[PDB]
Amino acid sequence: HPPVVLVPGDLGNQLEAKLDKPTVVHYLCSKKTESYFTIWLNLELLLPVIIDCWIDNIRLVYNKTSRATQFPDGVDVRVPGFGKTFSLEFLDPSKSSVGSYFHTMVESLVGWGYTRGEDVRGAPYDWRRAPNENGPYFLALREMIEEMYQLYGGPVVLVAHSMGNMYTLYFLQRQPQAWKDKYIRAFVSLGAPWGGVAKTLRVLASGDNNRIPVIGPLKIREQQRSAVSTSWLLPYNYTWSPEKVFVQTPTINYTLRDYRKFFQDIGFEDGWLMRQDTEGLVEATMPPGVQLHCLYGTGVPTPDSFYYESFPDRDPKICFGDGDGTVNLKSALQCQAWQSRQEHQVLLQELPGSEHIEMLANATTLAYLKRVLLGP
Ligand SMILES: *[C@@H]1O[C@H](CO)[C@@H](O)[C@H](O)[C@H]1NC(C)=O
Ligand SMILES: *[C@@H]1O[C@H](CO)[C@@H](O)[C@H](O)[C@H]1NC(C)=O
Ligand SMILES: *[C@@H]1O[C@H](CO)[C@@H](O)[C@H](O)[C@H]1NC(C)=O
Ligand SMILES: *[C@@H]1O[C@H](CO)[C@@H](O)[C@H](O)[C@H]1NC(C)=O
């Protein structure tokens, strides 16, 4: 059975930090730590008041001159567990029941005879950034794939979830065809937002605390805006018509042709600069050039557009379309367009009723993967 590399989505792996800050936003925030500590996912950092300290440390700072992000003064961030799986199996190291992400799938793989850290490895990354600021990650990923090929005697299967699919596509678009034919067996795509997702507009405008309901939407909005990856996943014109209204208010409509105005009007001009930096990174029309298995959820109400009575600081009414709860059906179907640009097969698998995160622990998903890995 072939070696496997797992690529997570947004919020999809642990992050660690170390501090030596010149100033803090409250006296109760720690200025200095002697070693690295878990900054994601650690529930104690997310309580009211203390959450201000967390935001101050986990935010990225956007530099308009360099068109690049930096960490706050005296803050360093590390991605643990590269080449292992622990940091994407469980988001909170203190805690099994909360943060369980790739754990169920890795348990299945291990039951099928895989060994963590050897023929199954994780490729976690700083998911706050888009691929243009994760160069070193892609070098490490290339090297790890080559090593696994040599050690385990064949090409690797890449298995990616959500935004991890866009990271993986970026990587594959930049490797020569001869390299991919030698080293990549297949690419299994789970819940890929190839065209962006509509709910990114609500996230940027008013915040989204649906995961983290103990925290205020206006507080978490600060983190979500600071992450380049958020603006990278705004809807794209290769999926959506420029005349589709994503956000309606009493006096103005916003389509994907109105992003500059949108960012002005929500008070977040840096987001527009981030979108310009990132909108071209994955070419809409360049196929991956490998056997692709595109798995997407349907039949789950998925935010499609938003009506604001008062914009942007009051919660909107939501209009729902088809998809997996997060990824709109239209964005997930992008993979089929690549079939006419590449010779390798593109296989579609609809997963009716399968929710965005739950698809990773779903029996039908795992049965499909088993067939890909272990054969008939
Ligand atoms: C922002 O970028 C410019 C050019 O790279 C530089 O002059 C300035 O110091 C940067 N800000 C920092 C390092 O805080
Ligand atoms: C916004 O668009 C909808 C239909 O897409 C329309 O009913 C509404 O009148 C428009 N509002 C404005 C201010 O253009
Ligand atoms: C599609 O959107 C891109 C930005 O992603 C923009 O460059 C382009 O003008 C749009 N139109 C066409 C025909 O691609
Ligand atoms: C698992 O996915 C299947 C088929 O794609 C779906 O019918 C089922 O509802 C999912 N499991 C759960 C708990 O939703």
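By the numbers in Swiss-Prot, the shown part of chain A spans 37-412.
Each residue, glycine too, has its Cβ placed from N, Cα and C.
Among the sequence features in Swiss-Prot, the mutagenesis site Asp46 to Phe is noted as follows: Has no effect on membrane binding or transacylase activity at acidic pH. Increases membrane binding and transacylase activity at neutral pH by 2-fold and 8-fold, respectively. Residue environment of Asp46 (mutagenesis position) contains 20 other Cβ atoms, counted within 10 Å of its Cβ in all protein chains.
Among the mutagenesis experiments that Swiss-Prot reports, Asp46 to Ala or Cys is described with the note: Decreases membrane binding, phospholipase and transacylase activity at acidic pH. In the three-state DSSP classification, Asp46 (mutagenesis position) falls within coil.
Per Swiss-Prot, substrate binding site is recorded for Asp46, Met199. Under DSSP, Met199 (substrate binding site) is assigned to coil, being neither helix nor strand in the three-state scheme.
Within the same chain, the residues at least 6 positions away from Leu83 (mutagenesis position) whose Cβ sits under 8 Å from its Cβ are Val250, listed in sequence order. According to Swiss-Prot, the mutagenesis experiment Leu83 to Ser carries the following note: No effect on phospholipase activity. Strongly decreases transacylase activity and association with membranes.
What Swiss-Prot notes for the published mutagenesis of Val85 to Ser is this: No effect on phospholipase activity. Strongly decreases transacylase activity and association with membranes. Note on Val85 (mutagenesis position): other Cβ atoms within 10 Å of its Cβ, all shown chains, come to 9.
As a published mutagenesis entry, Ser198 to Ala appears in Swiss-Prot alongside the note: Abolishes phospholipase and transacylase activity. Abolishes association with membranes. Sequence-distant neighbours of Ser198 (mutagenesis position) (same chain, six or more apart, CB under 8 Å from its CB) are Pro44, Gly45, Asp46, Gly48, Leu226, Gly227, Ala228, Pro229, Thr362, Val363, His392, listed in sequence order.
When secondary structure is read from DSSP and collapsed to three states, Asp340 (Zn(2+) binding site) falls in the strand class. The feature Zn(2+) binding site is assigned by Swiss-Prot to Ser198, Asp340, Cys355, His392, with experimental evidence given as support.
Taken residue by residue with DSSP, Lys235 (mutagenesis position) is part of a helix. Under the heading of mutagenesis, Swiss-Prot lists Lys235 to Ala and annotates it as follows: No effect on phospholipase activity. Abolishes transacylase activity. Has no effect on association with membranes.
Here the Cβ of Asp360 (active site, charge relay system) has 29 other Cβ atoms within 10 Å, regardless of which shown protein chain they belong to. Residues or ranges marked as active site, charge relay system by Swiss-Prot: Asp360 (among others).
Mutagenesis annotation in Swiss-Prot: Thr362 to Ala, described as No effect on phospholipase activity. Strongly decreases transacylase activity and abolishes association with membranes; the structure shown retains the original residue.
The active site, charge relay system annotation in Swiss-Prot covers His392 (among others), and the record cites a curator's inference as its basis. DSSP classifies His392 (Zn(2+) binding site) as coil under the three-state reduction.
If you check the recorded positions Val85, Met199, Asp360 against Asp340 (Zn(2+) binding site), none has a Cα inside 10 Å of its Cα. In the three-state DSSP scheme, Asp360 (active site, charge relay system) is classed as strand.
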